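Working notes, beginning with the structure itself.
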Amino acid sequence: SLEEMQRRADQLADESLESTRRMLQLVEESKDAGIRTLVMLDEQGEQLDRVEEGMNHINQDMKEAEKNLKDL
Amino acid sequence: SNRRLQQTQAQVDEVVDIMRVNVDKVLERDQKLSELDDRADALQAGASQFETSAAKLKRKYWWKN
Amino acid sequence: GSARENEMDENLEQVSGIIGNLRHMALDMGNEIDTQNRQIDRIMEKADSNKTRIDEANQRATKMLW
Amino acid sequence: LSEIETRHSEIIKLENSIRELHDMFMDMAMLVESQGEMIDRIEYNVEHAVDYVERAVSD
Amino acid sequence: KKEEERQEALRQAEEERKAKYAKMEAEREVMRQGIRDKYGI
Ligand SMILES: [Mg+2]
Ligand SMILES: [Mg+2]
């Protein structure tokens, strides 16, 4: 049955190699997805600053409306 | 050997732990953004109305700069 | 040391290498998410302050149109 | 065959762990792209809010 | 007079603007929970 055991160890060795090939592919997409995520966080972070800058302007302008409004 | 396999497995469980935390943080980001999207939309609606009131007010007190 | 016995080794060596990059990105990710989460909070308190002044300047504004 | 029997399980155990990490990286990216939809609706509304207010006090 | 009829228009329009954003939020939370289960959170 050495024949049997051998044909068995070969099958499991072939599958272990197959597994590492998939691991590589999986880890590659992950890296790809990760880089894509860091890029969108950057792009969105800039959007957030522009939004915050807009809140600051609105704040400044409302003081003027308040100043004007009172002066009536 | 396992001298490298167990090492690799270990460094995977860590990146998994770190990412599950990150996923928890982006879900907070998700809720905050959802709230801000509501707030900024009300804000645009409220500013729009204020601009119409001001326009009327300026016509009413047309001698005021 | 076979053609495929080496593929098994190199595949793993490369996987472990890439996992190192992933770890580094997972750390940037979270630090960026945190910074931004605080900024989104600050931005909502600001929007809340602005909303109020606008809801109020509007009342006064409207009362004078009578 | 024993060393081969177990080592193989280890190998798959690792792959499965990697399937999970892959999952999270993919979902994280989907989430940030999704959240980006809200962010430019927010940026759009604030941009108009800014302009409506500038007009309100700039006569 | 005919002005209060407007404040009504406005108040009801906001109850609706807020309704449309409350439905959006629930739909987001469902996906958030889905992701939560998926990873144990
Ligand atoms: Mg930034
Ligand atoms: Mg709107």
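We're sticking with Swiss-Prot numbering for chain C, so the shown stretch reads 139-204, in order.
Header lists the method as X-ray crystallography, 2.3 Å.
Any Cβ shown, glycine's included, is placed from N, Cα and C.
Copied over from Swiss-Prot:
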type: MUTAGEN; residues: C:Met167 to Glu; note: Small decrease in affinity for C.botulinum BoNT/A
type: MUTAGEN; residues: C:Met202 to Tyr; note: Slight decrease in affinity for BoNT/A, increases kcat for BoNT/A
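The 10 Å shell around the Cβ of C:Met202 (mutagenesis position) contains 14 further Cβ atoms across the protein chains shown. Counting only the Cα atoms, the space from C:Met167 (mutagenesis position) to C:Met202 (mutagenesis position) is about 52 angstrom.
In the three-state DSSP assignment, the secondary structure recorded for C:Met202 (mutagenesis position) is coil. Cβ neighbours within 10 Å of C:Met167 (mutagenesis position), excluding its own Cβ and spanning all shown chains: 24.
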